[PDB]
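Read through the structure below, which is laid out as structure tokens, and then see the notes.
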Number of protein chains: 6
Amino acid sequence: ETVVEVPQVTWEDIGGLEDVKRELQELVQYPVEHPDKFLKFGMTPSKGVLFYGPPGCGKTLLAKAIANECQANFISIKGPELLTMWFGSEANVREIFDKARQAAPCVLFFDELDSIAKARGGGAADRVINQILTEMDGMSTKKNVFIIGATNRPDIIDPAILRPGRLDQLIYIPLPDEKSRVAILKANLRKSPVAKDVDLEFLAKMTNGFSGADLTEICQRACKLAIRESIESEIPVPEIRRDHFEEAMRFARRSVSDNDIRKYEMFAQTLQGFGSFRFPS
Amino acid sequence: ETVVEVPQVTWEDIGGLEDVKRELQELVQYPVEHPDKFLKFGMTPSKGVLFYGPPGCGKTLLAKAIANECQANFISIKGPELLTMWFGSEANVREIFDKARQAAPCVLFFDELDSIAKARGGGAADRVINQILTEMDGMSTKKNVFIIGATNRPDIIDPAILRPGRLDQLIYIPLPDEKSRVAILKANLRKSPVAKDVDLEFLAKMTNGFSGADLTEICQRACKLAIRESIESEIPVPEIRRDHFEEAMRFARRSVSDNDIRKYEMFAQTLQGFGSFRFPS
Amino acid sequence: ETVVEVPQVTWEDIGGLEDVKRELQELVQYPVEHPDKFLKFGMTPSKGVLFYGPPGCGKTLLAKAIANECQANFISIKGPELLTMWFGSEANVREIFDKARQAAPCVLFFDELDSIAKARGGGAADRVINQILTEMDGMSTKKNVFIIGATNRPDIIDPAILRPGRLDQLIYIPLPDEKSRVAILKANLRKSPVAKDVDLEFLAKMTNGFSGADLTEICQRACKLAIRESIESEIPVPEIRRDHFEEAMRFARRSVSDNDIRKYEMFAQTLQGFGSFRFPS
Amino acid sequence: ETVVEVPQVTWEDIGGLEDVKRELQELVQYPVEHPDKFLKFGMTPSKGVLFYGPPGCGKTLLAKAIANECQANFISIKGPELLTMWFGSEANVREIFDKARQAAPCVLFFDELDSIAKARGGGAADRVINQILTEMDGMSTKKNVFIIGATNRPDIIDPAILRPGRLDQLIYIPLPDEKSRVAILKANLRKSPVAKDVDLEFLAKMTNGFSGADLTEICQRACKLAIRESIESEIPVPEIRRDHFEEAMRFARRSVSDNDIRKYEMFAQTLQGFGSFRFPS
Amino acid sequence: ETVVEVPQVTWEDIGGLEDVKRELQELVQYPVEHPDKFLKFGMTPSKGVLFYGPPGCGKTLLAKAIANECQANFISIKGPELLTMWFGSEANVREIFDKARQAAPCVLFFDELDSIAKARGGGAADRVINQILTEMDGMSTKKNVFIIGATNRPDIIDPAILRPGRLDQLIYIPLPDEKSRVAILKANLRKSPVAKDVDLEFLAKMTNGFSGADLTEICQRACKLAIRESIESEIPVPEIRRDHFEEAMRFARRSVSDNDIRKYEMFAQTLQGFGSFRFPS
Amino acid sequence: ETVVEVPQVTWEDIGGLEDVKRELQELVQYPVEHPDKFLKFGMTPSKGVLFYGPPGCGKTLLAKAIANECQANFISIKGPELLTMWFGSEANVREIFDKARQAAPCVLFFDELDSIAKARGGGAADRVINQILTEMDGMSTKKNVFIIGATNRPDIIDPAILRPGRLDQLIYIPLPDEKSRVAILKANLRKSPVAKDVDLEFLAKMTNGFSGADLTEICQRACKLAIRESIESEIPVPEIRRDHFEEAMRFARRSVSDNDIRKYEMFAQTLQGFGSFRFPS
Ligand SMILES: CCSc1ccccc1NC(=O)C[C@@H](C)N1Cc2ccccc2C1=O
Ligand SMILES: CCSc1ccccc1NC(=O)C[C@@H](C)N1Cc2ccccc2C1=O
Ligand SMILES: CCSc1ccccc1NC(=O)C[C@@H](C)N1Cc2ccccc2C1=O
Ligand SMILES: CCSc1ccccc1NC(=O)C[C@@H](C)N1Cc2ccccc2C1=O
Ligand SMILES: CCSc1ccccc1NC(=O)C[C@@H](C)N1Cc2ccccc2C1=O
Ligand SMILES: CCSc1ccccc1NC(=O)C[C@@H](C)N1Cc2ccccc2C1=O
């Protein structure tokens, strides 16, 4: 069944994205720690955020990290489960939201919620989507239940979701930058024994269009090469030599083509005038 | 379940639209206050109205305001509910109308009733819509039950709905004008503490193509900026200063493009000759 | 449930269409008053007529009037009812026809029976329509039950209906003429108090392309203006003054465009040679 | 060859359109009579106007009338001439513009200048159009040459012509109103002998959707009926009796369907906000 | 024939766009004033620039202004000229380029060179365009001939043009900013007599989505209203009163819809990574 | 007219592509220096090669380099020139080939000969292309004239060209490699004064998907920044500092998207089994 537990991954697992870090902090951590400030100005906190961007950029990791910062429970619903509600039996959504309700500080996370529209392609609408919207509107908003939905194809999302009182804050998660890349390497690589002069900074520099998944795959390949060498030795070397990394590098491949990056950037810009508005004074 | 209660929002929450305000007054308040006038001339009052216009213009607020002026109960059915009856279970419409019937002075309000046609795109027809029409025709019309339906896409509405004995009076709700804009700011902003020389009139003047939702977003952004500043101070300032508003303005965005406004104006004109007809005398 | 009662509307409600009035008289009133004459010549009376023409011309009123002249019970089935049995549950047709059969002098009236085809747009065929055809063929024709079907779009009617033993006599009901217009005004206006120099004949002259619905709307607008004036006076004038009319007239709008009228005329002409046939003598 | 002469038709020929009459007066008559006022404010007069509207509404009559009011020479280029220098030999446009240049107070009039695009249906552009544009831009504008272009289908006009320094003022000429209708009857009927109680005001009232061409056809038919009766008498009655008009009316037909009128109205509305702009004071 | 003169319009006429002003200064001024620095570093100056953006933003004005800064001759070729030598006679391109060659400091300006592609809708290619490319490649580049091409539809431009040795620097000219708007008003209005409390800054604030053409139309309308008032008075007031403006404003319309602005912004972004590249040090 | 001169560019201007360098050496050098070996085996040398690959990779530079190593004359025909023969005048091809024939050791180079097919989008055939084929087949092949054709879109080339006795050897020129990149920088940068610790090796490392044109743009931008700084100083620094480069780099963009690279690789693989064929021995 659903796992409702405080994630252990922290912000340091992705060193970059300080802007969205702060934006998330002020969207979940501020309503919860300082409700007395929110009822001062009569502001109603938002209860929905939509992550969009190219695959393998850390959207799930971002949701887990924000849940960890506020020590809020994390409930994760996957795309296959959404498609099984759709193909089936869509009343399970209500009990999912009830499970979230039981734990007041909950970051409900719908992963690839555009899967229904991907599988359906008649307008953008599915019984599961409408029941999710009904449950979301029904949420009192007094609870600390905060919904996050990650998507790779925001262009096909049903516009009904993008409404006030629902997922309204669209956040763009771009490909990792050099500092974020080295942080993503350090995480997911520190577990393995690495020594010699493996300059993770050099790899961060060289890998430019790579995503988190690509760096994960490259570290995976280096570990596998080390394991193969050690096995051949048995049939020592308790660390991953540089040679392993520089051999695994030439099989490194980028998952997202620059055309997709251009499309995501066009979307982000479309969601972007006055510029310098000043009162008469 | 359905909430059947007299709305508290008033006309002052939307300052403008005096023409449609009077038109609504003579469509709901006149049949109820002065039935003795209606049976004098043998006129049968209309029991249906269709609000159409760009999103976020106050159609729901208008329905609630007219219900408040007559002190009639308000029942609100949302688009997700309509779509779940469609995808489901359309016989719930009958009990919804029964609930409305129990309270004689009732403004039944169907929000985004074009949702079924949006999700369906066969011809313009739906089991839920036809059952709604059956219930509409069956209504005695002696009761004070008055139906209002709000739509953003009247072009795709099934023509079955638009007919005498059904939603016949089509009313256009355009974007707020400057006086309406300042009224919408004063409401939805007066709750929060605002001080200094924030000239809401100046904001009303500057925001020209904005809708009610855009002004709501801008006020919420200003409140959030004030909250962030106060929190940073703690980790005083009991009012939203001008700086907050003039910093939130540069993120202000218009939701309805002028192409959609042109389309709505074209529709309204199409629903618009004799000009000067006089008896022979 | 179904209302089975002799209509009270008479022929004078629509003063024109004397030709189709006589044609209906010889199609319903002749078989019933003088069955002995019909069995003399072995002629089998027709048991079906199809009304077609632009909307709001008085087809339902015509059916009620012919039922009233023969004092035959009137059973009216609406388009929403047909569409719900289609979307549902088509066996209700059998019990509807049974109800008609219980009252021997019955004018069964299917209104907008093209509604199913409109909602369906696969060839011209529907479960409810075929069951109606089965029940219509099964009718003994010894009973005085006589079917009438009103349509706005005869071009999409399933040809299965148009055939001997079914709806075969297609009758064209055009827009009202000036005499018919003044009659349609006097009826539905005489109930209200009208005085001064309201020249209903002048209004009939002016309104040329108008239908019954348009004139009804004009009269209702005049009544509403009078009611508004009287209410404002209270917050006298016990009659609708000529000013009220000549004011409401400038909002008068035609419902049927000239293109639709041209299309209906084309259909009627297509349903229309020998010209002068004579025996050799 | 081209006829360059001051037209004899006047404003009284078409009684209505006082608004566009004044507008044309201030576009042609003011730059010519009072250049000393134009050089005061540095205002550069416009040298182009595009008439658009349903056919047979008096656009050519309006051009001739404005030429007559200013006593400016009138040069008329027809649609067939444009299509022949298109299909042919487009350099003759320069000759035409030179002829206009010779007469300084000239109202150059291009009739149905959309004929090229109608015959062409590749983007909206033809060599003759571009040469007309070249000659129009080359015009000094110090001369008094003022271009007018009448169109029935402004939607297909090449956008290049709708530019500043070219045909920029688009004027909408709707169907005649009652006063305009009676004027259009009096003119083009006064020549013939009409007597008895022919009440042209009654005809103006009756004919509502009619254009100038339709009224001209009515008068033509009445004259033809009178001629036929007189000839039959010979093989007296030197006046057109009311019987002739009342018999010719029943053959009266409208040339422009209300769909086209609605399309023209939608275009005009598209070419129609601030509403109440005021200085801070 | 072609007019080859140093333009008189200056930068002050278009107040804003200081960034592109500097960019143009370093594309035309630096090569001409300081060739001794260009041959020092072996850098070959670019001989082509493409202006793109929404219509009526001052692209022609920008070309004239840059020509005026360097006191270089200005040759302007119009779109109709290009389309006529396309429909014709493309060898005249060589004559034009020879005319430019005669004057060494020349800013050759091709206006709406996308006109041929617009009129053509085969692939993107035209004999005139290819001959222009041939003559452009043939240019020695030792001369001071600098080509500028303005376009409203860069998306349909033949890619042949966009290449090193041709129009390579694509420059985006957006809608005027408030400072640019007030500058555009001050120019084009200062010639006329304006007095009272006409606050051009207030108009600049109010007009937000307006272009240069829209402001020019506003000023022209105000001048025309003043002229009409003065002429009526004659049939004094030698200044345009604030009433004239605040009356002309309500007729003000925006020429470029925000959808087109969004498209241009998306193009500019597409033409817009490393971010922080630094040497190892 | 055509320039027939031995190119001065050498192989060192692109340090990579040693494989294709040797392939070209054995296709032009060997037939020319050692005909006595070709007539020994009866081998008939090929007189045609087709360069294909992404734009801006040095195909023209490769043709010039091979012409330089053999000290053969170089004749370059451009795409615009082909398109003007096409749109015009294809008999000029014969005199071009005659000019080539006059110089026996000639490398005739047709640049972007796919330009005609691009402008044409009817099968792949063009009067100019067929005349080129005729002139190419007719050539004795005893002469030393050798034809090279560069194309960016080999997929749309007319297959008639890809025949024995014509352009037959298709050679793929991919994006520059690391050593090729550093060589392309060293050339095209050595002319300018560069000093400090500008580590061209580091730039070669970092720029991975870049083409020759992209590196040229980087170098030009750095030179332009240096020139601007020197001018501002004057209104010293006789070298391009590291700041100039590392600042120009962030504006660097990749001209060829990885999708195009994938398509070119797919084509190359398609033109790419036995694997290990050995005689029975
Ligand atoms: C927002 C990009 S969504 C996307 C991302 C990766 C892979 C594929 C896609 N979608 C598509 O390719 C569909 C095509 C028709 N586009 C293109 C596009 C560009 C910019 C904005 C919106 C659209 C859109 O709907
Ligand atoms: C009444 C505008 S309804 C609308 C509003 C916002 C966003 C989209 C829409 N519909 C459409 O765009 C469909 C297209 C085909 N149009 C255009 C149009 C203009 C004027 C009248 C009716 C139509 C219509 O059916
Ligand atoms: C009999 C007219 S039925 C009609 C009436 C009002 C509104 C719409 C319609 N149908 C249509 O418009 C469909 C189109 C394709 N037509 C045109 C037509 C003209 C004359 C005869 C038959 C047809 C027919 O099938
Ligand atoms: C401006 C109406 S032009 C017109 C007038 C009479 C007869 C025919 C036409 N054109 C058309 O019918 C073409 C169709 C596709 N429409 C319809 C329309 C309505 C409103 C605005 C622009 C358009 C347009 O381009
Ligand atoms: C660069 C916008 S060009 C433009 C400007 C104003 C008016 C019209 C147009 N072109 C179009 O609308 C054609 C359509 C198919 N689009 C859309 C678009 C958006 C962004 C980038 C390229 C394209 C393109 O080719
Ligand atoms: C050889 C790639 S040619 C190319 C290069 C850059 C930019 C565009 C193009 N052509 C195309 O895109 C046309 C499309 C339909 N493809 C795709 C493709 C892939 C692999 C082999 C042949 C084809 C082909 O004909």
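Residues displayed in chain B correspond, in order, to Swiss-Prot positions 466-553, 555-587, 594-707, 727-763, 767-775.
This entry, so its header tells us, was determined using electron microscopy, 2.9 Å.
The backbone N, Cα and C atoms fix where each Cβ goes, and this holds for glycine too.
Look at Swiss-Prot and you will find B:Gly521, B:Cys522, B:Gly523, B:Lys524, B:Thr525, B:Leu526 tagged as ATP 2 binding site, backed by similarity to another entry. Taken residue by residue with DSSP, B:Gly521 (ATP 2 binding site) is part of neither helix nor strand, so it is coil. Taking a C-beta cut-off of under 8 angstroms and a sequence separation of 6 or more, B:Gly521 (ATP 2 binding site) has the following same-chain neighbours: B:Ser683, B:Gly684, B:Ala685, B:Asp686, B:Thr688, B:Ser746, B:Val747.
The number of other CB atoms found within 10 A of the CB of B:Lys524 (mutagenesis position), across every protein chain shown, is 24. B:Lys524 to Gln appears in Swiss-Prot as a published mutagenesis result, with the remark: Impairs ERAD degradation of HMGCR; when associated with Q-251.
Under mutagenesis, Swiss-Prot gives B:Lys524 to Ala with this note: Impairs catalytic activity of RNF19A toward SOD1 mutant. Does not inhibit interaction with RHBDD1; when associated with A-251.
Quoted from Swiss-Prot, the note on mutagenesis experiment B:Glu578 to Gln is: Does not inhibit interaction with RHBDD1. Increased interaction with CAV1 and UBXN6. Impaired autophagic function. Defect in ubiquitin-dependent protein degradation by the proteasome; when associated with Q-305. Increases interaction with ZFAND1 in an arsenite-dependent manner. Within 10 Å of the C-beta of B:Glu578 (mutagenesis position) there are 22 other C-beta atoms, taking all protein chains into account.
Comparing local CB density within 10 A for the binding-site residues B:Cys522, B:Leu526, the maximum falls on B:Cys522. Those residues of the chain, other than B:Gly521, B:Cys522, B:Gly523, B:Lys524, B:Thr525, B:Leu526, with a C-beta within 8 angstroms of the mean position of the ATP 2 site C-beta atoms are B:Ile479, B:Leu527, B:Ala622, B:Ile645, B:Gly684. The distance from the Cα of B:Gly523 (ATP 2 binding site) to the Cα of B:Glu578 (mutagenesis position) comes to 13 Å. Cα-Cα distance from B:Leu526 (ATP 2 binding site) to B:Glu578 (mutagenesis position): 14 Å (rounded to the nearest whole number). Classification of B:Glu578 (mutagenesis position) by DSSP places it in coil, neither helical nor stranded.
Cα of B:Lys524 (mutagenesis position) to Cα of B:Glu578 (mutagenesis position): a distance of 10 Å. On its own chain, B:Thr525 (ATP 2 binding site) has B:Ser541, B:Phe575, B:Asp577, B:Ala622 as residues at least 6 apart in sequence with a Cβ closer than 8 Å to its own Cβ. Separation of the C-alpha atoms of B:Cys522 (ATP 2 binding site) and B:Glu578 (mutagenesis position): 13 Å, rounded to the nearest whole number.
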